[PDB]
Amino acid sequence: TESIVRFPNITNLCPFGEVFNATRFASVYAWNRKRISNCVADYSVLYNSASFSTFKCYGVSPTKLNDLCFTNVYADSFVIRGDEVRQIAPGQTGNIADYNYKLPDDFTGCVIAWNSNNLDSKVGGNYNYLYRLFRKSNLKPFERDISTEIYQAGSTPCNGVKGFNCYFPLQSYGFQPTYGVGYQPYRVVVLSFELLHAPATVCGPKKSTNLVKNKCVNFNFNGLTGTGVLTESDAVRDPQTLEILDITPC
Amino acid sequence: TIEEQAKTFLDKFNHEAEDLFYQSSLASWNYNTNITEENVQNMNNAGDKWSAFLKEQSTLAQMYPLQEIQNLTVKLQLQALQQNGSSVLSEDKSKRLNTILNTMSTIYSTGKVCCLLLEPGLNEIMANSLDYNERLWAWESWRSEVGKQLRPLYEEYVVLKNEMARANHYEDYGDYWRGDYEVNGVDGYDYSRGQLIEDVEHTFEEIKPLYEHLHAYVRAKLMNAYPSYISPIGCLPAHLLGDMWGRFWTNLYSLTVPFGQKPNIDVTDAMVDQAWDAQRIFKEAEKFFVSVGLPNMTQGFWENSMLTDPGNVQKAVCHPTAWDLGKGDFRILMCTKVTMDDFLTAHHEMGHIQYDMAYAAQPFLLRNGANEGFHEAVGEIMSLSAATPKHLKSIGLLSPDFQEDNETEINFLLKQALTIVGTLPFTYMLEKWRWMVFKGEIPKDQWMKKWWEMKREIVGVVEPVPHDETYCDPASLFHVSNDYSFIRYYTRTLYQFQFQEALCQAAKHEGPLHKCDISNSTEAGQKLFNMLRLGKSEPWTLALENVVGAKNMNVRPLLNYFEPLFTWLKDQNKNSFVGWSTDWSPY
Ligand SMILES: *[C@@H]1O[C@H](CO)[C@@H](O)[C@H](O)[C@H]1NC(C)=O
Ligand SMILES: *[C@@H]1O[C@H](CO)[C@@H](O)[C@H](O)[C@H]1NC(C)=O
Ligand SMILES: *[C@@H]1O[C@H](CO)[C@@H](O)[C@H](O)[C@H]1NC(C)=O
Ligand SMILES: *[C@@H]1O[C@H](CO)[C@@H](O)[C@H](O)[C@H]1NC(C)=O
Ligand SMILES: *[C@@H]1O[C@H](CO)[C@@H](O)[C@H](O)[C@H]1NC(C)=O
Ligand SMILES: *[C@@H]1O[C@H](CO)[C@@H](O)[C@H](O)[C@H]1NC(C)=O
Ligand SMILES: *[C@@H]1O[C@H](CO)[C@@H](O)[C@H](O)[C@H]1NC(C)=O
Ligand SMILES: [Zn+2]
C-alpha cells in the first residue's frame, strides 16, 4: 500500500575528514584507534574519491552501507609498505599480520589504502616509522603491544642489554623518493562497524516520514524491513518516539 | 635449536645489509653521474661503513656451527657469509700485499714509451698503421718495460697468495679460484673441483679443426699482406695479430675480407635519416622484451636513469653499466648516440636489467647469477637475436626487400668467428699457464720458456725476438696484474650458444641456427624466465637443466653455428697447407 522510512534525527557530519586527512599517521606497530558514534555517515565521496589505490569492503557490500545502521564505528590508521598492504585482510600471514595487526575472520568492515610517497618519504631516509620484527608469540586479533624489551633467541639471558643472541625488536622503515612501488609508503585506514543490542547511533543519510497506524503498509525501521499492520502498544521500538509498536500480518 | 638461531640472524642481517648496500650504491651512483669534489669523501665513507659492517657480520657468523645447519639454503647463506679472505694473514703481511697490489695497478696505469701512453695512441697505432718495424718496436718496448718492472712484485704476489689460500684449507690459490664452480648436497648434480680442469681441455679438443682452418686462412691472408715475411709452414708473429695481446683478432677483418664486392649490413644512416631521439631505442628494446613475454620496465627507470650525456659543462663516465641499487631501484648509465653499436649495447644492458628484475624476490645473499658466467650469456643472446636480418626487417629502418645473398652470410659469419672463435685458445692457454704456475709444478727458472712454448703449441704464435728469464709477458695483461679470474670468458662463450640453440629449438624455428629469432615466441620467453627467476638458490647444474636439458657445458651448438663458414673454409683451404711448425722463428 505505502512505504514509510524512519531513522533517528541526526544532523552531525561524521568526522572522516579528520582521520583521513590527518597531519601525521601513527606507526604500524603502535596504531591509534578512533571511535565514531552519533553522526550521519556519507560513504559516497569516500568510495568515489577517485584517489584510493585499494578500497575493499568485507562482510557487507560497499554501496548498500549508505542506508544501514550500526552501534558505532572504529577507525584505525597507520603507514606500511606497498607490498605489505596485501597482509591487511582476514586470513593472511607474514611479518605484519603476525606481530603487528591481525584482523579476525568475522570481519565486517572496509580497508582503504592509498599511496603517500609525497609526504612520508624524504631524501636521506625517513626513519620515524618502525615495525616490529621479533616477538615471542603471534598477536591475538585487535591487540597492541608497546614493550621494547630485548628479544632473546639464545639460552643465556642477556639481562636487558644488546648482547649475543639478543636483538632489539623494533626495526626502522626507510623511505626515499626514488624507491620502487613495492617499497614506497602507503597509508592504510581500517573501518570496523560494530553493533550490539543497544540502539543504533550511526545511520543515514536518508529522509524520514510520519508514522501510520493500521492500513497495512511496508516499512523499514532502523534498517530492518517488514510488512504488516502497526498497532499501538515481531515488534520494533520507534527510534524517535520511544513507543512499542506491534506488527500484525494482514 | 641452532637452526632457528641462524634463521633469526639471517633475518636481521638481510635488513641491515639491504639498508647499508642501498646507501653505498646511491652514493656511488651520485659520484659516477657527478664526478665533482665532496663526492669522493662520501663514497669512501659509505664504502668503509659497508666493509666494516661486512667484516663484523662475518665475525659474528663465525660462531655458529656450519655442519649443523641442514636447510640447504640457510646453509648456503651461512657458508657464503663465512669467508675470512685476507683476515687470516697478519696485519703487516696484509698491508704489504695491499701495497703490492696498489703499486702494480699504479705501474700499469702509468706507462710511457719513449709522451706515448697505452690509451689511446698505442692501440690506435697498432690498429691501422700496418708497418712491420714500428709495430715491432712498440710491442717490444712495451714488453721490455712492463714485464721488466713487475717481475719480483709478481713473484711475491704469487707466494703470498698461495700461502694465504693454503691457510683457508684450500690446495692453492688456483684451487681457491676454481672453487666458484662448486655445488654440494644435491645428488645427481654434484660438481667436483677437479672436473673443471677437465671439460675445458676436453671441450677444446672438440673445437680444434675449426680453429685450425681459421688460423690457416688468416695465415694465407697475412701472406698476401706481407709477401716475404712469413713462412708458409711457420707460425704467426705476435705483433701481426692486430692487437696488443692477441686476445681478439677483430682488427684483422680488413685484411681477411672474404668478399670485398658485397659490403656489410649497416643501417646507421637509416636511424640518422628518421631522427631517432636516442630515447626510442630503449622503447624499441623494451617492446622487444615485452614481445618475448618478459615484464615491462619500472616507471622509475625512465626518470631516475640517465641516457644522454649531461653536457659539456659537466663530465660523467660514459662506460655503459646497468645498476641495481636494491629496494626496487633499477637504473642504466650509458651515453647513447646514433649507431648500431649503441643499439646492441642498449639491448645487452636491458638484458642485464631484465635478469636483475627476475630474482629480486630472493634473499640478499642469493641475488646473483648461478655461476660467474650466466650473467653475460643472457646479455649477449639478446644482441645475437636483435642483430639478425629478420628483426631488423621487422622495424622500418631496414629496407623491406634487401638481397640476402650468401656472400653476406659468409662475411657476417667470418667476422663473428674472428672475435668469438679466435679468443678461446688464448684464454685457455693463459688460464692453464696461470693455474700451473700457482700450483707450483712450474718452477721459477722455467717461466718464460714454458709460456712461449705453450704459445707455440696451442695458440700457434711465435715471439719476434727471444726473451730471457727477466722478462714477464703475462703480467702485461690487465686482468693478470689486477688479480682477476679469466676463465669466465671461455665458459660464457659456450653457455651463450647453448642457450641460443635451446631457445631457438623451443621456438620451433626451422632453418639455419645463425638466422634464428626469439621475438614473438612467448614459449621461449617463458622458458628463459623460468631460469632467470631462479637466482643463486639452486645449483648451476640444475639451473642449466631448465634451459638446455643438459647438466654440463658442450661445444656442439658452437660448431653448428659456424657450419656454412666451416664448409666454406674446408673448400677454400683444401689446397693450402694445414698445420703449424714451432721450429721456425722470425729471428
Ligand atoms: C581531505 O582533503 C582534501 C583536499 O583538501 C579534500 O578534498 C577532502 O574533502 C578532505 N576530506 C576527505 C575525507 O578526503
Ligand atoms: C530529534 O528527535 C528527538 C526524539 O527524542 C526529539 O526530542 C527532538 O526534538 C528532535 N529534534 C528536532 C526535531 O530538531
Ligand atoms: C653536482 O654536485 C655539485 C656539488 O655541490 C652540485 O652543485 C651540482 O648541482 C651537482 N650536479 C647536479 C646536476 O645536480
Ligand atoms: C628453509 O626450509 C623451508 C622448509 O622446507 C623452506 O621453505 C625454505 O625455503 C628454506 N630456506 C629458508 C631461507 O627459509
Ligand atoms: C676463519 O678463521 C677461523 C679462525 O679460527 C676459523 O675458525 C674458521 O673456520 C675460518 N673460516 C674459513 C671459511 O676459513
Ligand atoms: C652463392 O650461391 C651461388 C649460386 O649457387 C654460387 O655460385 C656462389 O658460389 C655462392 N657463394 C658463396 C660465397 O657460397
Ligand atoms: C610481432 O608481432 C607484432 C604484433 O603486435 C608485430 O608488430 C611485429 O612485427 C612482430 N614481430 C616480428 C619479428 O614479425
Ligand atoms: Zn655487459
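Residue numbering for chain A follows Swiss-Prot; the residues present correspond to positions 323-555, 574-590, in that order.
Structure determined by electron microscopy, 3.5 Å.
Each Cβ is built from the backbone N, Cα and C atoms, and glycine gets one as well.
One entry in Swiss-Prot concerns the natural variant A:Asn440 to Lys. Its note says: In strain: Omicron/BA.1, Omicron/BA.2, Omicron/BA.2.12.1, Omicron/BA.2.75, Omicron/BA.4, Omicron/BA.5, Omicron/BQ.1.1, Omicron/XBB.1.5, Omicron/EG.5.1. Contacts of A:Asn440 (variant position) defined by a Cβ separation under 8 A and a same-chain sequence distance of 6+ are given as none.
Variant annotation in Swiss-Prot: A:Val445 to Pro, described as In strain: Omicron/XBB.1.5, Omicron/EG.5.1; the structure shown retains the original residue. In this structure, A:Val445 (variant position) belongs to neither helix nor strand by DSSP; it is coil.
The Cβ neighbour count for A:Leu452 (mutagenesis position), using a 10 Å radius and every protein chain shown, is 16. Quoted from Swiss-Prot, the note on the mutagenesis of A:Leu452 to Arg is: Increased resistance to neutralizing antibodies. Decreases HLA binding to NF9 epitope. Increased binding affinity to human ACE2.
Where Swiss-Prot documents A:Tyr453 to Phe as a natural variant, the accompanying text is: In strain: B.1.1.298. Counting every protein chain shown, the Cβ of A:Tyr453 (variant position) has 21 other Cβ atoms within 10 Å.
Here the Cβ of A:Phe486 (variant position) has 10 other Cβ atoms within 10 Å, regardless of which shown protein chain they belong to. Classification of A:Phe486 (variant position) by DSSP places it in coil, neither helical nor stranded. One natural variant named in Swiss-Prot is A:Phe486 to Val, and its note says In strain: Omicron/BA.4, Omicron/BA.5, Omicron/BQ.1.1.
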In this deposited model, 18 residues are left out between A:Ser555 and A:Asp574; how far apart are their Cα atoms, in Å?
13
May I ask for the distance between A:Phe486 (variant position) and A:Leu452 (mutagenesis position), taken between their Cα atoms and rounded to an integer number of Å?
23
If I restrict to non-local contacts, at least six residues apart, and a C-beta distance under 8 angstroms, what lies near A:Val445 (variant position) in its own chain?
A:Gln498, A:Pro499
